[PDB]
Amino acid sequence: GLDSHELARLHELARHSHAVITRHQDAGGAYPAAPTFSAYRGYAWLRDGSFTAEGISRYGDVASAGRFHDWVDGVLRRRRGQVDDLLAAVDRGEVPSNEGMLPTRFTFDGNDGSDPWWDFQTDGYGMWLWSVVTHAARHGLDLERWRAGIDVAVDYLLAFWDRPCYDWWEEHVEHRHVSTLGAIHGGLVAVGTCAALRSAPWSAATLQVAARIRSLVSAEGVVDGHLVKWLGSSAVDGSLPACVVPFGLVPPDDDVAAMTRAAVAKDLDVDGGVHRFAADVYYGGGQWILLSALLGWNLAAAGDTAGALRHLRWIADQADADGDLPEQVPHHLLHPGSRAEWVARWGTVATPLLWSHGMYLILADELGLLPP
Ligand SMILES: [N+]
């Protein structure tokens, strides 16, 4: 395993991961993406926030995780009318524009941070359902605290799960991304198998739609035995292992899960650093801490502890002076010529990225390395 040299370093990084996340949590409950990055600062994402919240929940700060769930819940209850209006529009056969849909960026006071025309995404609503159910399960909490917000997210996802949207990386609005479908699946299966939610009017519908997502991924999201980045594609994306653990399109032991871990490792993993996708020119297409953590998590879940440890150590070696984890590092770049213009425009890469720290805490936890 680890000598006390490593255990010591990994424990201290976990404590710092907790402190970074909780210190930068907004007064209202939102977890920001990155407090100091020009392009992300002042905004919260349900995707970043939900993995961040799961990290914090595993670590055991019930107060912080709860305040984040309270924030999301209240933001969604305020969208009850917008979501009812969208559904009624569908019922009249008037397919609403991407511009009228629920946002991707939120302000800390729960307003659209951006025009959904430019960044329409559905994965975050699915991740939040997964996050809040998993938190309530872990800590014996009453989901009625967050139920009215869960109802908004479920109603929204049951109507719009099969709609093309931008991927986690804000690309290709015309496609249906297997890690977006995966995130929605994980959320629907979480609420649909939750005994506290057995009487919800949407209970059985969540499992029927989760089955329709799995049908669509079987038909168009599997090539040469592995998942693909979007329906009708041959290529992989670094997010795909999330479709095994924790979103559960397939379990860890499934041959598609094995083939997907192997395809991601072969195509996108360089010396423990996982790239997003082959064409990625964002800061030259560097190695993403959260993707190394995600692949590590999935190797742990599949019984490959060694594989998991190698990725955790890789992540730990990217911690800076203060123990802050960046979004990505440039040790290997897919398109090195593109880096300078990004640094020039937006500054040095987001550091800390709270999602980097949340994924650190999850992988540490999967390996039994949180401080005791
Ligand atoms: N696990």
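By Swiss-Prot numbering, chain A shows 9-380, in order.
Cβ atoms here come from the backbone N, Cα and C positions, even for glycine.
Straight from Swiss-Prot, the features:
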ACT_SITE  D175  active site, proton acceptor
ACT_SITE  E178  active site, proton donor
ACT_SITE  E335  active site, proton acceptor
BINDING   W125  substrate binding site
MUTAGEN   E178 to A  Loss of glucohydrolase activity
MUTAGEN   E335 to A  Loss of glucohydrolase activity
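Positions of the features from Swiss-Prot, shown on the structure.
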{"residue": "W125", "record": "substrate binding site", "CB count, 10 Å": "12"}
{"residue": "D175", "record": "active site, proton acceptor", "CB count, 10 Å": "22"}
{"residue": "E178", "record": "mutagenesis position", "CB count, 10 Å": "14"}
{"residue": "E335", "record": "mutagenesis position", "CB count, 10 Å": "23"}
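For the recorded site, the residue listed as 'substrate binding site', the DSSP three-state label reads helix. Separating the Cα atoms of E178 (mutagenesis position) and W125 (substrate binding site) is a whole-number distance of 11 Å. DSSP assigns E335 (mutagenesis position) to coil in the three-state reduction, placing it in neither a helix nor a strand. For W125 (substrate binding site) paired with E335 (mutagenesis position), the C-alpha to C-alpha distance reads 25 Å. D175 (active site, proton acceptor) and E335 (mutagenesis position) are 17 Å apart (CA-CA, integer value).
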